[PDB]
Amino acid sequence: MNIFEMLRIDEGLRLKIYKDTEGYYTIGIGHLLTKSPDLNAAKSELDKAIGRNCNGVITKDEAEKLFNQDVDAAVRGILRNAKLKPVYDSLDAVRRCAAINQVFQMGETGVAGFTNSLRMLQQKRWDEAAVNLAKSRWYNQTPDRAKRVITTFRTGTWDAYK
Ligand SMILES: Cc1ccc(Cl)cc1O
């Protein structure tokens, strides 16, 4: 297991524009195109991201290319964030994957609501952190995925991903 395999499980792979769990146009392995309800705006974002006229469809290679860009940018964002970097750098590599996963899903603005969880994770109070993480819109809206990510934070193992 690694961050790519982990996010591939959690996000799936779809080659045509679809709506994510929040109703937002998306493609590939959880590549958000836009929060706009306008499908045309989404198609324009897709063409911009791929560099050709896609008419709402991409190939697996193209999906994986966006995925690599998206995972990388997520990590680099964490490292630039004064609130996130110290927590991230305190963690072992398996737990760092859980961190990347959560940021990939909800963005840094999403993880801003997790200040108390962050503190417990930095303190390595793993069961306490796991309890606090589940007290969230995140958990309630995507409980099966959040359970997997939280187990990863709690144990530092890949048990939740088989
Ligand atoms: C919970 C959590 C901790 C540390 C980082 Cl870097 C991200 C997270 O989404």
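Each residue, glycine too, has its Cβ placed from N, Cα and C.
Sequence annotations record features per position, and here Swiss-Prot assigns active site, proton donor/acceptor to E11 (among others) based on experimental evidence. Its own atom aside, the Cβ of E11 (active site, proton donor/acceptor) has 20 Cβ atoms within 10 angstroms in the protein chains shown. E11 (active site, proton donor/acceptor) carries a helical DSSP state (H, G or I).
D20 (mutagenesis position) carries neither a helix nor a strand DSSP state and counts as coil. The Cβ of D20 (mutagenesis position) has 18 other Cβ atoms within 10 Å, all protein chains considered. One entry in Swiss-Prot concerns the mutagenesis experiment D20 to A, N, S or T. Its note says: Complete loss of enzymatic activity.
Among the mutagenesis entries in Swiss-Prot is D20 to C, noted as: Nearly no effet on specific enzymatic activity.
What Swiss-Prot lists as active site, proton donor/acceptor is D20 (among others).
Under mutagenesis, Swiss-Prot gives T26 to E with this note: Complete loss of activity at neutral pH; covalently bound substrate. Residues within less than 8 Å, Cβ to Cβ, of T26 (mutagenesis position) and separated from it by at least 6 positions along the same chain comprise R14, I17, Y18, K19, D20, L32, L33.
Using a 10 Å Cβ-Cβ cutoff, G30 (mutagenesis position) registers 22 neighbours. The secondary structure of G30 (mutagenesis position), as reduced to three states from DSSP, is coil rather than helix or strand. In Swiss-Prot, the entry for mutagenesis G30 to F states: Almost complete loss of enzymatic activity. The enzyme is destabilized by 1.5 kcal/mol. The structure shown retains the original residue.
Sequence annotations record features per position, and here Swiss-Prot assigns substrate binding site to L32, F104, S117, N132. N132 (substrate binding site) falls within a helix when secondary structure is assigned with DSSP. Taking a C-beta cut-off of under 8 angstroms and a sequence separation of 6 or more, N132 (substrate binding site) has the following same-chain neighbours: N116, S117, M120.
For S117 to F, Swiss-Prot lists a mutagenesis experiment annotated as follows: 10-fold decrease in enzymatic activity.
In this view, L32 (substrate binding site) is surrounded by 18 other Cβ atoms within 10 Å of its Cβ, with every protein chain counted. Checking the recorded positions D20, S117, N132 against ligand 1 with a 6 Å cutoff on the Cβ atom leaves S117, in sequence order.
Close to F104 (substrate binding site) in the fold, though at least 6 residues off in sequence, lie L7, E11, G30, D70, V71, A74, each with a CB less than 8 Å from its CB. When the record's substrate-binding residues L32, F104, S117, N132 are compared pairwise by CA position, the greatest distance found is 27 Å.
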